[PDB]
2 protein chains.
Amino acid sequence: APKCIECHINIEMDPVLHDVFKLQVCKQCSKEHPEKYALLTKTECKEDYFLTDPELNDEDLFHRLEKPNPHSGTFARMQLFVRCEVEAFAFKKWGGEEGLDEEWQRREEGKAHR
Amino acid sequence: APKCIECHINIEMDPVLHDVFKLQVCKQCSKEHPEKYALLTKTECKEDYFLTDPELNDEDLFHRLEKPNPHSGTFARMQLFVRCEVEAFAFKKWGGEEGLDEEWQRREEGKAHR
DNA sequence: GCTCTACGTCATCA
DNA sequence: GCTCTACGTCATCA
Ligand SMILES: [Zn+2]
Ligand SMILES: [Zn+2]
């Protein structure tokens, strides 16, 4: 009777988190902890975490869910990533939340003087 | 008995020009007219004619000969292109020889000031 | 006189 | 709050 790792109560896991992201997390807990379980588009991963296309395109590094592009079925598929994996990678790359914020400040300056 | 299109005499065609570039040209005529038949590396194509990697990577646009990279067999293969095909594409792209030199003149400032 | 592309950005088009 | 890549550069690393 395997239980959700957040609540330890539910036995029915969120189908995407479980099947695509290998996380034994129920839907309710996923909505309760978006800090860990929210899905981010490829574009949002680049904005929020400063990850690059080669990193996000690496099939071996992140699990990901693809959907039809909401703008047209003929455009490139939308790619969804789970915040806990992307963040963990980004913390490693930039040095914790501190390093990430520092990079953000640096980026903000290049924005100001341009 | 088919003849070289430059001399109208030789029947033995240069093996590369014939087999890879589909040009019925003898080796001797090829050295007598480098303006048309000299082989240019991918890097030289970019320097000389300002073609881009997507143009030069298009399997459908240019014939090409590949060789082992002379720096190391483990590096990416050297790619050779025949001057008459690359020049002809470039004259379309930039508008003849004189559009090409205009672009040459233009770029000479971008690195002169920089 | 060798080739690939990320770099740090972004528009555009898809 | 969509994605891919050309931008023209070029330095590295292959
Ligand atoms: Zn739960
Ligand atoms: Zn000849």
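Using Swiss-Prot numbers, chain B covers 188-301, in order.
Note that Cβ sites are derived from N, Cα and C of the backbone, with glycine treated the same way.
Marked as Zn(2+) binding site by Swiss-Prot: B:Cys191, B:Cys194, B:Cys213, B:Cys216. For B:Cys191 (Zn(2+) binding site), the count of additional Cβ atoms within 10 Å of its Cβ stands at 22 [all protein chains shown].
B:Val207 (mutagenesis position) carries neither a helix nor a strand DSSP state and counts as coil. Within the same chain, residues at least 6 positions away in sequence whose Cβ sits under 8 Å from that of B:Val207 (mutagenesis position) are B:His250, B:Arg251, B:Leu252. Annotation of the mutagenesis experiment B:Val207 to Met in Swiss-Prot: In RAD14-2; loss of recognition of cyclobutane pyrimidine dimers.
Long-range Cβ neighbours of B:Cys216 (mutagenesis position) (same chain, at least 6 residues apart, Cβ-Cβ under 8 Å): B:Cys191, B:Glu193, B:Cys194, B:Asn197, B:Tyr224. For the mutagenesis experiment B:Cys216 to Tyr, the note given by Swiss-Prot reads: In RAD14-2; loss of recognition of cyclobutane pyrimidine dimers.
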**Fill in**
Cβ-Cβ distance under 8 Å, sequence separation of 6 or more, same chain as B:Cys213 (Zn(2+) binding site); the residues meeting this, in order, are B:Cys191, B:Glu193, B:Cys194, B:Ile196, B:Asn197, B:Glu199, B:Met200, B:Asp201
**Request:** List the other residues in this chain whose Cβ sits within 8 Å of the Cβ centroid of the Zn(2+) site residues B:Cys191, B:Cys194, B:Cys213, B:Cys216, in sequence order.
**Result:** B:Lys190, B:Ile192, B:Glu193, B:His195, B:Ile196, B:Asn197, B:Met200, B:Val212, B:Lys214, B:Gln215, B:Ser217
**Asked** When you measure from each Cβ to the nearest atom of ligand 2, which of the recorded positions B:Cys191, B:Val207, B:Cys216 fall under 6 angstroms?
**Response** B:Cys191, B:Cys216
